[PDB]
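Presented below is the structure to which this report refers.
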Amino acid sequence: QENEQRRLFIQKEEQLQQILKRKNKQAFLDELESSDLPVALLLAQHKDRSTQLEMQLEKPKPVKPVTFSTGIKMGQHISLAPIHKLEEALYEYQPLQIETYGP
Amino acid sequence: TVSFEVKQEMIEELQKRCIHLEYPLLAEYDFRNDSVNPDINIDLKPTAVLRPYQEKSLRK
Amino acid sequence: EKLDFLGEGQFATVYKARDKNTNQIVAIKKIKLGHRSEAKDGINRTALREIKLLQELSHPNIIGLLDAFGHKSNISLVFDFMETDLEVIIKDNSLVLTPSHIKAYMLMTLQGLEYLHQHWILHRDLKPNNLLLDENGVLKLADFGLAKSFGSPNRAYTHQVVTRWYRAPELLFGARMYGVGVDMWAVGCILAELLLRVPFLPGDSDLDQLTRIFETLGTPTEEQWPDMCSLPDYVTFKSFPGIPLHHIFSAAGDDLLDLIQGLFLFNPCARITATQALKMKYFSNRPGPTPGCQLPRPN
Amino acid sequence: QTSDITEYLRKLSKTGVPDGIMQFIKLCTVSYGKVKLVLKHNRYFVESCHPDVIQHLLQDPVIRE
């Protein structure tokens, strides 16, 4: 349960980094669409809102490991191959039980 | 700082001539991540710096 | 209308929710499937003949059926509710004891398999828990998630199926052909579990299960089960003799040994079926079975 | 930026602007460059200033992404 909360917290932090990355794209798209010199103060305050957002994120985290997971967490690809299950169980002392096979 | 991405890598020579054609000047900075060989990126060197005529030119 | 939650399963989660119109309690078994993908199979027809053909066939030893609905993703099953099963009698809970009540279990189990074999239907999903019990004590089956309509010839089909604890000797080697002995193998295995109240065949995969079965029953020789070396997928083991069956089980009469030996036969062509098993000397004696009222129920 | 150093020059003259010819010129070359990082090519980010990015969209982004 502790490792499950750590892996789930990585997706929560990864989503905030993607929104912060996409926020700079929206500022560059509208940087010259409606700006003819007087509109230049908003870009200076853009990094100020991005710096304070990173300061409020680096503190409430116990330094998560660098992983490459999906922040949205959807139907991830496994192998889609007839891999069956374990490596033929392979006994050693007392046998247990293995789940049955399904289509 | 608003970071961008890479445009097919090959597109690069045409950008160096369009910026200087107008009026702004470019200045490619430091840092890299390709072609490594000397172990890592900190090698071996004593931190005891000397010669003030080189340290002042280094920080500049 | 969700009511209460029970447990999980192999590929379907059991839900105790009261359905509409019909006032009977329905145990919905939702099968986890897909719908997000484009060219996705979605629903599997391995249970299509279960929720469409069971309404026509009526039998007391066979589970019932009301309706059926779904849409690829969530396929909610509509089946009658059952009290307890059989695994709770042996596993964990050891307080519930059945003194000479096992005769009523095999009597109502062979009648259910005989009715399915008459309509050319095999229950290729035998495991020590499908024998569901209701309030009246009527022994009924669980689900038909691996049923198939067979005929006179026997061709190649699926392999490495069925619970690994109860596996036929011809199915572990990967034989292409099979027959009635597939469903008649676990009949004696369930009977062997209710006697000593312990797992009779505690094996692992297909390789470990061959060791436990052969060291207790024996190795099929040429006089016993012919046609063995012709199969490609074959392994050579030790010359296992054969442990008798009248000394392993303590509470076992003389008439009980006449049925256990015929069920554990390694020859599918010579293995006893359901009609010849009900006409033996075990189901025609003085200790008559109980109808179901005197049968105890778990807590 | 050149607009910051201009205010320091006006205070040094003590009530007096530096003519006015070089005041309108303080709008040509800016601070721009490229940085090589994990992208294995170029990552476009320079300085925390803002006038160094506004006057650039009408040249390179207009002809190629």
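The numbers used for chain C are those of Swiss-Prot, and the residues that appear cover 13-311, in sequence.
Recorded method for this deposit: electron microscopy, 7.2 Å.
Positions of Cβ are set from backbone N, Cα and C atoms, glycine also.
Residues or ranges marked as active site, proton acceptor in Swiss-Prot: C:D137. Applying an 8 A CB threshold to same-chain residues 6+ apart, the list for C:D137 (active site, proton acceptor) reads C:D155, C:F156, C:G157, C:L158, C:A159, C:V174.
The feature ATP binding site is assigned by Swiss-Prot to C:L18, C:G19, C:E20, C:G21, C:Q22, C:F23, C:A24, C:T25, C:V26, C:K41, with experimental evidence given as support. For the recorded site, C:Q22 (ATP binding site), the DSSP three-state label reads coil. Taking all protein chains in view, 14 other C-beta atoms sit within 10 angstroms of the C-beta of C:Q22 (ATP binding site).
According to Swiss-Prot, the experimentally introduced change C:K41 to M is described as follows: No effect on interaction with HINT1. The Cβ of C:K41 (mutagenesis position) has C:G21, C:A24, C:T25, C:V26, C:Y27, C:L89, C:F91, C:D155 as same-chain neighbours under 8 Å, each 6 or more residues away in sequence.
In the three-state DSSP scheme, C:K41 (mutagenesis position) falls into the strand class. As a published mutagenesis entry, C:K41 to A appears in Swiss-Prot alongside the note: Total loss of activity.
C:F91 (mutagenesis position) falls outside any helix or strand according to DSSP and counts as coil. Under mutagenesis, Swiss-Prot gives C:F91 to G with this note: Enhanced capacity to bind ATP analogs.
C:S164 to A appears in Swiss-Prot as a published mutagenesis result, with the remark: No mitotic repression of transcriptional activity of the reconstituted TFIIH complex. Counting only residues at least six positions away in the same chain, no Cβ atom sits under 8 Å from the Cβ of C:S164 (mutagenesis position).
Of all the Cβ atoms in the protein chains shown, 11 others lie within 10 Å of the Cβ of C:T170 (mutagenesis position). Swiss-Prot gives this note for the published mutagenesis C:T170 to E: No effect on interaction with HINT1.
Mutagenesis annotation in Swiss-Prot: C:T170 to A, described as Total loss of activity. Total loss of transcriptional activity of the reconstituted TFIIH complex; the structure shown retains the original residue. Look at C:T170 (mutagenesis position): DSSP puts it in coil.
Counting every protein chain shown, 13 other Cβ atoms lie within 10 Å of the Cβ of C:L18 (ATP binding site). Surrounding the centroid of the Cβ atoms of C:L18, C:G19, C:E20, C:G21, C:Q22, C:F23, C:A24, C:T25, C:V26, C:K41, where the record places ATP, the chain contributes additional residues within 8 Å, namely C:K42. Here the recorded positions are C:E20, C:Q22, C:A24, C:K41, C:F91, C:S164, and the ones sitting under 8 angstroms from chain A, going by CB atoms, are C:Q22. According to DSSP, C:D137 (active site, proton acceptor) sits in a coil region rather than a helix or strand.
Here the C-alpha separation of C:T170 (mutagenesis position) and C:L18 (ATP binding site) works out to 31 Å. Just so you know, the Cβ of C:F91 (mutagenesis position) picks up 22 other Cβ atoms within 10 Å once every protein chain is counted.
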